[PDB]
Amino acid sequence: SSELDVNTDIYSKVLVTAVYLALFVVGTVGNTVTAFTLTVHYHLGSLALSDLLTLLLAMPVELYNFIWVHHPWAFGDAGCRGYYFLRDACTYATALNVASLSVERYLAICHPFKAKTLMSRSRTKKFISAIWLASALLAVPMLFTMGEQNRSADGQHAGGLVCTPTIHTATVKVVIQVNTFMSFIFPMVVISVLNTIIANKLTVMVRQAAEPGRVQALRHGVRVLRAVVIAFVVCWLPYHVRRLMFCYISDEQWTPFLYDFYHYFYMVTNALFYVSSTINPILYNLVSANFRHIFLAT
Amino acid sequence: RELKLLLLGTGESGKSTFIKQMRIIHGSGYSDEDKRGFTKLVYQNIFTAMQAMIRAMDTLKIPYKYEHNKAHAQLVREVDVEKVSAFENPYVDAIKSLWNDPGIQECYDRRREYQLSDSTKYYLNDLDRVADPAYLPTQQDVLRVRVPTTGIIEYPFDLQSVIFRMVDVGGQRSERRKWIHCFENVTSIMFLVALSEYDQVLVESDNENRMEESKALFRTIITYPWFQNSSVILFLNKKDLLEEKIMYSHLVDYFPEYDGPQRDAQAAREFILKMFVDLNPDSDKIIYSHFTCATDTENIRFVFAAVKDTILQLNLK
Amino acid sequence: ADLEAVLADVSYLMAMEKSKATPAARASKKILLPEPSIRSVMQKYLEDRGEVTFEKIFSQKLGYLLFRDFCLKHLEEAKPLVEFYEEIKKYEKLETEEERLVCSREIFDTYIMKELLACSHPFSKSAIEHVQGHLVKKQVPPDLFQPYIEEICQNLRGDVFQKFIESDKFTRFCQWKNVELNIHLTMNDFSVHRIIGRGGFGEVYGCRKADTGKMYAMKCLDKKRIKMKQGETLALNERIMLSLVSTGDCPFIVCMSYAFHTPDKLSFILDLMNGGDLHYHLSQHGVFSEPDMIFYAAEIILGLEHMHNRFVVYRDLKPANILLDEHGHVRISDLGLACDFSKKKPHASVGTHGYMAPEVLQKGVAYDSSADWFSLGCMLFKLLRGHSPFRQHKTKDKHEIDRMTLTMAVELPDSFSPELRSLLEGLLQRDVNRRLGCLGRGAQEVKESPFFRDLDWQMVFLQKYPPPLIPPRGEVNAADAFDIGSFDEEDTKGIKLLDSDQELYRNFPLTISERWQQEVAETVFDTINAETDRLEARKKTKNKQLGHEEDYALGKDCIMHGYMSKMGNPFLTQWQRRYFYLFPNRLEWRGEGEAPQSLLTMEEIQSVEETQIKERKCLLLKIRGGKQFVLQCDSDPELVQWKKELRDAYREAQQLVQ
Amino acid sequence: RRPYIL
Ligand SMILES: COc1ccccc1C1CCN(c2nc(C3(F)CC3)nc3ccc(N(C)CCO)cc23)CC1
Ligand SMILES: Nc1nc2c(ncn2[C@@H]2O[C@H](COP(=O)(O)OP(=O)(O)O)[C@@H](O)[C@H]2O)c(=O)[nH]1
Ligand code: ALF
Ligand SMILES: [Mg+2]
């Protein structure tokens, strides 16, 4: 009956939850004030909203039955599906919002005129609504794949059931493999390429100028424009590589030591994943003073 | 160092003849090779005159006296001076018969109705000698050959103690436009007007009298603002032609304003000189005129003897 | 500085400097000329108002360009005449006599002496004698060839102009004119860059016109702010003044090119003076010196002379209202408070404290351009001392400054030379009747002052002096956009723009023909002309290959023809563009080229009217029996002329039937 | 064993 437990240290749970709460009190407020503060404005607001919902949805529910010591699922069979669907939808929203924000910055800095028509001003609201809809549309498998299962050998214990991939490991593997490319590799490459070319366009300006803060401003601009990609790497790659080590490795290799190591890796990867939610308004403040004025005023 | 001169005037006026005379007197006389070349020039001049007068006879529809020469006349129409050579036996007899023909003689006496070289009579009188295979033209024959000059031709030359470079230019209306470039540093202008042009119309135009065009050009040249510091000399050439044209033609018909007595060559010459000198806009300017005849060496010698002195006095540096 | 402001500055500067050697490439939108069939309508449109005379076309920039291009490439007879005219006009712009001497000699040799020698000269004898007398006397006035200019114009007015009219380059002129007369500007036609100033009812931004790439300054006035401050009259008077002074060629006033309005903003498009105002430069450079101030005083005096010649009083003259251009020359910019004193001399106290004339402060006393001279005196005193002759803002209260009415300027000899002291004494007189420029010759009274004795005013007009300050080229020359700020949108809350409010600005939008034509000639005339030539060549070749030429000789008695769109049913595509032919007895209508068919005989026309449909103006032809047709034209001139000629045909047909 | 939490 009690074969499905995890032996991660309780003090580790306390530390993880404290860090989670700190990141929450940061992001949940920062992203909301950013959304209120507000073509790039629409993209920034959409990204802030995606981060805000990620923190509001993933962190709390996971904090007890996943990010705590109790293995039995406590949100019900419907919760088994709703939690994962919401998590996947918010992850897609964040990744695609970052990609679209990079695209918008590219258009503004490299195509100043035609961007007015292509962005079509107020139609950027419809564009961000479309990206949110696509994010919600790409996460349907999280509804009918993570359902409650009677996993315990007894089948009637106090924790015999828990939310797990229903389908065979092959289908879980293929769905996760498409998910990683559609949510990490594609946005990652788009962001990296566009940010690199924008940084080149800023460096040519810096060379041409080579002012009191113009040089400093452009230097910090390129610094942050690269730190964005570095933060994407750090915050996102661990999550997807953990999911890969979950889905790809079959029953042959699994051992209690690696089992517990993966469980701790869960805490580490999720902490890194949530760090990205808070990182955004920090960089927004560190970049632009005009935005910082309203942000600190409000 | 050397002073620049211009020889201006309407086409056919006689500028190139004066250039030849100046070269002969104060230059290098023409050599045997020169005369050998000029032989062919005289030949095509005679051929051109013959063709022109036959064409005039045809256009004027003047009947011929000699029926046989008509065949020769047709042959004359067939002669082309582009592939020209020396005169041949079959042509000399035909030319002699034509010239001896009274009808074409009357046509030529009526030459005022068409263009014709003033040297036609001289060559016709020469006849056999010029057409003889042993052709050794004298200085007169070379001088009395017509070759239309075109483009600016600077002729360097010097006096006994000073250097005066001349400039010969074409006189045809189409070519006068090219003079713009030869006015740079003119020191004195020599202007040539044919005294006998009062009867013949231009070549380029068959309705405007030659004398009117010459007077207009003289006025245009004097009107030039930048010639105010350059002297002008008006050579009245072809007096030997006018002394006969007036005797044969009444100056009243051409210019009725010449109400002087008829047949007075001196009176007509004085009238022409006064008419030309009147065209000057401002009397303060001085115009020097000299009756002359380029075909006579002595007249050119006498005229130049004083022209050089006048030019030297005009420019002291 | 923040990244986003720095990037805005960099983008603005790059757009200002982009492709400066190739202005044709700076454009992002492309001008699309109508099809060459437009002339059938446009020639009648221009003839009905007498705009196709030689004087009318030849005096237009595009008209002159096209006429000269026709003469020098498609009519050998007019080639020498146009070459002579162009050479004379080049000669007229030589300032020095030494160069003008050789220029005149060359012109006379090339275009007079050669022709006269050839006897090909057609010009009169008065002109020949006048010119030769002028050269022989060693005189080369700029108006030396004026008789020749007049005679060339007389010669060109003859068969040359008719041959131009029947040519295809008059068709190109009609196409360009249709493009000109169909200007409908919106905010999407300009690339709006960062803010450069704020004040009054609105703000000022640097902008680039999309279809030509020319840099402009856009002054946007908010309609809600206008209503809240009851400034509709001021807003309309500003447009009146801008159009009044822009009609000319003064280089000392910021001229207006276009005026247009959005649902919320009024907008003026003005010359861009990227050098910045003179108060910014005064704060940086500090007080100028008298030799440095001669330049500004002379330029400002000429600008004021222009405005006063147009009966405008510039009630707001400050160092802040003077804008420096790229090379450092100054212009008067803000005509918001300008007024016309010809109809009735104003009496309101308007201006800035420390610069308002004593008669402007005195309550109810009328004043004229006089006030501008007192303001000029105060402005020069500030330039030389850093503050107005009376206490500045930080030195005294507004009323204390206004006490200028009861005292006199110090006239500090330690900082002013005796001639400058005399000038400032004359300009800062309390009594109007004894003030410089307030009596006698007006501006000429000031221009002849001892202070300007060593200044040739024609050279001032031509701007040949060296400016004492060249604005930096790598900087905006304006306060940071954060410093400029923005108006509080909360202030206009509770303000509704009723139809009665928008009705005031019904005829607000305006375009100035000469300014637009100069812009087009400078930037994109040749490129668009060559491109359109290529498109027309392709169209003609395709038509020849496949038949169906442009028109079958336009029938035998056609009055007009051209494209229009027929409408009337929501159930089919409504933009049914097809070619219409107008005859005194009927209006023919033809498809893609297969065959025409009779649409209406003019006996049917009950009446011709206009309507507004789908944000477009369309004609409405009411047909006997209750039927109706809706025709939508491609431009305003089309609509006007089609309405006029349909009305004429209908009226004449009914009168004949009567 | 095998992880149940994805
Ligand atoms: C590539 O941009 C991304 C991609 C992913 C995540 C975050 C960012 C931010 C990078 C910094 N930032 C801005 N970057 C740039 C650059 F891309 C370097 C030119 N210009 C700006 C201009 C304004 C602004 N605001 C805070 C708007 C305030 O109203 C932010 C930026 C916002 C997006
Ligand atoms: N009889 C006679 N013939 C002359 C006189 N001057 C020139 N000619 C002839 O006129 C012909 C044409 O003169 P030309 O050399 O062409 O003068 P240009 O036109 O100024 O160059 C020549 O063949 C001369 O022989 C003259 O004074 N008397
Ligand atoms: F008329 Al010429 F040379 F004989 F110009
Ligand atoms: Mg000759």
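Numbers in chain C come straight from Swiss-Prot, and the residues shown are 2-659, in order.
Cβ from N, Cα, C; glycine included.
The feature domain 'RGS' is assigned by Swiss-Prot to C:54-175, with sequence analysis given as support.
Per Swiss-Prot, ATP binding site is recorded for C:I197, C:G198, C:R199, C:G200, C:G201, C:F202, C:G203, C:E204, C:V205, C:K220, and the stated evidence type is sequence analysis. DSSP assigns C:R199 (ATP binding site) to a strand segment in the three-state reduction. In this view, C:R199 (ATP binding site) is surrounded by 16 other Cβ atoms within 10 Å of its Cβ, with every protein chain counted.
In the three-state DSSP scheme, C:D317 (active site, proton acceptor) is classed as coil. Non-local neighbourhood of C:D317 (active site, proton acceptor): C:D335, C:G337, C:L338, C:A339, C:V351, C:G352, C:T353, C:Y356, C:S376, each in the same chain, at least six residues away, with C-beta under 8 Å from its C-beta. The active site, proton acceptor annotation in Swiss-Prot covers C:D317 and is backed by sequence analysis.
Record note (Swiss-Prot), mutagenesis C:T353 to I: Dramatic increase in GRK2 protein levels. The unchanged residue is displayed.
For the domain 'PH' (C:558-652), the DSSP counts in helix, strand and coil order read 16 helix, 49 strand, 30 coil. Annotated domain 'PH' per Swiss-Prot: C:558-652, in sequence order, evidence recorded as sequence analysis.
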Margin query: Going by DSSP assignments with H, G and I as helix and E and B as strand, what are the residue counts for the domain 'RGS' (C:54-175)?
Written below: 94 helix, 0 strand, 28 coil
Next item on the list: Would you count the other CB atoms within 10 A of the CB of C:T353 (mutagenesis position), including those on all shown protein chains?
Entry: 18
Notebook entry, point to check: Far apart in sequence but close in space: which same-chain residues, 6 or more away, have a Cβ under 8 Å from C:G201 (ATP binding site)?
Noted result: C:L222, C:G337
Notebook entry, point to check: The record names C:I197, C:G198, C:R199, C:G200, C:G201, C:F202, C:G203, C:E204, C:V205, C:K220 as the residues that bind ATP; what is their largest Cα to Cα distance in Å?
Noted result: 15
Next item on the list: Give the sequence-ordered list of residues that share a chain with C:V205 (ATP binding site), lie 6 or more positions from it, and have CB atoms under 8 Å from its CB.
Entry: C:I196, C:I197, C:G198, C:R199, C:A218, C:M219, C:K220, C:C221
Next item on the list: Run through the Cβ atoms and count how many others sit within 10 Å of the one on C:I197 (ATP binding site).
Entry: 23
Item checked: C:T353 (mutagenesis position): secondary structure state under DSSP, collapsed to three categories -> coil
